[PDB]
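**Student:** Structure provided below as structure tokens; questions to follow.
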Amino acid sequence: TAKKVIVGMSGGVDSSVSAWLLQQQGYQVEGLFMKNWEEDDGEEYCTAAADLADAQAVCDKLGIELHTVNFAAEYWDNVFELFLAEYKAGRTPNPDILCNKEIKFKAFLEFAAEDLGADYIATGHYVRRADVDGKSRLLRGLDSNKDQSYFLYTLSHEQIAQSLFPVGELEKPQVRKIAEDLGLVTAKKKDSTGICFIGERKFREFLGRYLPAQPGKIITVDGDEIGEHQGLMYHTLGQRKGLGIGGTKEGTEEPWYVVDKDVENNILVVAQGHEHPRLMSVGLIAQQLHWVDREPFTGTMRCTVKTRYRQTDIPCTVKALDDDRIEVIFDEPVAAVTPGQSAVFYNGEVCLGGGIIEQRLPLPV
RNA sequence: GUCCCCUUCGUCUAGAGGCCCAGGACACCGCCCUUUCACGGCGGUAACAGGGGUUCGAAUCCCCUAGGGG
């Protein structure tokens, strides 16, 4: 009854403990590690390698064979690649929101049984799996403010059933703690950040490495020039940084925010106030529909939906808009719904799976 | 080529003799937050056009050179 589990390890405590957890549960544990990004320069690469050490070092202090892989290939092709066009089209893609659909769960898992010959797989993901009615459902896991369900909305029960998530049963604190008392090197290590598989770094310069900058002009809700523009794909609805504005005579003395990008004319509509009308919306239309349930959705649904990782369950109503498209209707208005980002709907503990935001439902005003 | 009024941190400005080694907001910066991008939170840097006066005291008074005014 003791099966083979491959815990992907990304040098983080999460993964770490996560494994030691299965270990305890019994499962013959074996960890793997993915090299999926051809290091830009060195200061980073340095890190990259380093992580692997902490990686190994953990498996070692535990007694688990750490493997290695270079899915770097797929990544760029099946992930980064798209991630680009999306931005090129002046939209805001969630790279990580796919790390999981193409690499972490498809690719990984594949190369898990076809090679590493394992049955079950496990990520460090602070989420949670629950089987019911004979189908595997995706849950959030205690400490919602620290849950990660949002990213695994593309996952589909078949995929899930095959995976295991230790941690999603614990509380973030415990996790680090355990690792501390275990002597695990990772304990007391900043929980990453930035694109999955790629190092956290100042965006602006990074995106600049794959696209040219055509500095347009920053307009205004009241239609009137005001700021420069130094590029355009470096922004997203509701953003507030990098706008220079210092207000004038008629200025609510409050911060200015994006509120609509003008792709063609290459403009940039900016308003003032994290509440301005042009900043809110009452719903949206979502394509690229993925249901954990992986079963046809027709008709109408009543639930909640996040609109950006760590947003906040916003009660809404879902109408089966079309082929794949869906019209969501926020109970109240929503702040800066941004297309491209993924909208995930939950029915309580359960994440039903989301989709890509493609249509912003403007406020009447 | 006669008498008037203007000049403050990057920006918009608080300030009408001592409480201003100049205050606020927005920006810029940093940390916190955070596996996207962002929001958010907490902090930080930075200005009296310049030179003489007058007063115990001067951003605010007078006086000289650089921006608008029937």
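Using the numbering of Swiss-Prot, the residues shown for chain A are 4-368, in order.
Just so it is clear, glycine is given a Cβ too, placed from its N, Cα and C backbone atoms.
Look at Swiss-Prot and you will find A:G11, A:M12, A:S13, A:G14, A:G15, A:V16, A:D17, A:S18, A:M37, A:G127 tagged as ATP binding site. While the structure shown retains the original residue, Swiss-Prot records the mutagenesis experiment A:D17 to A with this note: Loss of activity. A:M37 to A appears in Swiss-Prot as a mutagenesis experiment; the accompanying note says: Reduces activity by 60%. While the structure shown retains the original residue, Swiss-Prot records the mutagenesis experiment A:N97 to A with this note: Loss of activity. Looking at Swiss-Prot, the entry for mutagenesis of A:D99 to A says: Loss of activity. Marked as active site, nucleophile by Swiss-Prot: A:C102. Mutagenesis annotation in Swiss-Prot: A:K107 to M, described as Reduces activity by 75%; the structure shown retains the original residue. Under the heading of mutagenesis, Swiss-Prot lists A:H128 to A and annotates it as follows: Reduces activity by 90%. Record note (Swiss-Prot), mutagenesis A:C199 to A: Abolishes the incorporation of sulfur from the sulfur-relay system; loss of activity. The unchanged residue is displayed. Positions annotated as active site, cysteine persulfide intermediate by Swiss-Prot: A:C199. Under its mutagenesis annotations, Swiss-Prot gives A:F200 to A the following note: Reduces activity by 60%. According to Swiss-Prot, the mutagenesis experiment A:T239 to A carries the following note: Reduces activity by 50%. A mutagenesis experiment is reported in Swiss-Prot for this position, A:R311 to A, and the note states: Reduces activity by 75%.
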**Student:** Which has the fewest other Cβ atoms within 10 Å: A:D17, A:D99, the mutagenesis positions listed?
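**Tutor:** A:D99, out of the mutagenesis positions A:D17, A:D99, has the fewest neighbouring Cβ atoms within 10 Å.
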**Student:** Between the Cα atoms of A:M37 (mutagenesis position) and the residue listed as 'active site, nucleophile', what distance do you get, rounded to the nearest Å?
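**Tutor:** Approximately 12 Å lies between the Cα of A:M37 (mutagenesis position) and that of the residue listed as 'active site, nucleophile'.
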**Student:** Using DSSP with the three-state reduction, classify A:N97 (mutagenesis position) as helix, strand or coil.
**Tutor:** coil
**Student:** Let me make sure I understand the span of the ATP site: among A:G11, A:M12, A:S13, A:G14, A:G15, A:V16, A:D17, A:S18, A:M37, A:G127, what is the greatest distance between any two Cα atoms, in Å?
**Tutor:** 16
**Student:** CB neighbours of A:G11 (ATP binding site) within 10 A?
**Tutor:** 25
**Student:** Find the one among the recorded positions A:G11, A:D17, A:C199, A:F200 whose C-alpha lies closest to that of A:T239 (mutagenesis position).
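**Tutor:** Sorting the recorded positions by distance from A:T239 (mutagenesis position), the top entry is A:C199.
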**Student:** Sorry to bug you, but what's the C-alpha spacing from the residue listed as 'active site, nucleophile' to A:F200 (mutagenesis position), rounded to the closest Å?
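**Tutor:** Taking the Cα atoms only, A:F200 (mutagenesis position) lies 8 Å from the residue listed as 'active site, nucleophile'.
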**Student:** Might you list, by sequence position, any residue in that chain lying six or more from A:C102 (active site, nucleophile) with a Cβ less than 8 Å away from its Cβ?
**Tutor:** A:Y78, A:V82, A:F154, A:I198, A:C199, A:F200
**Student:** Reduced to three states, what secondary structure does DSSP give A:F200 (mutagenesis position)?
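**Tutor:** Once the DSSP labels are grouped into three classes, A:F200 (mutagenesis position) ends up as coil.
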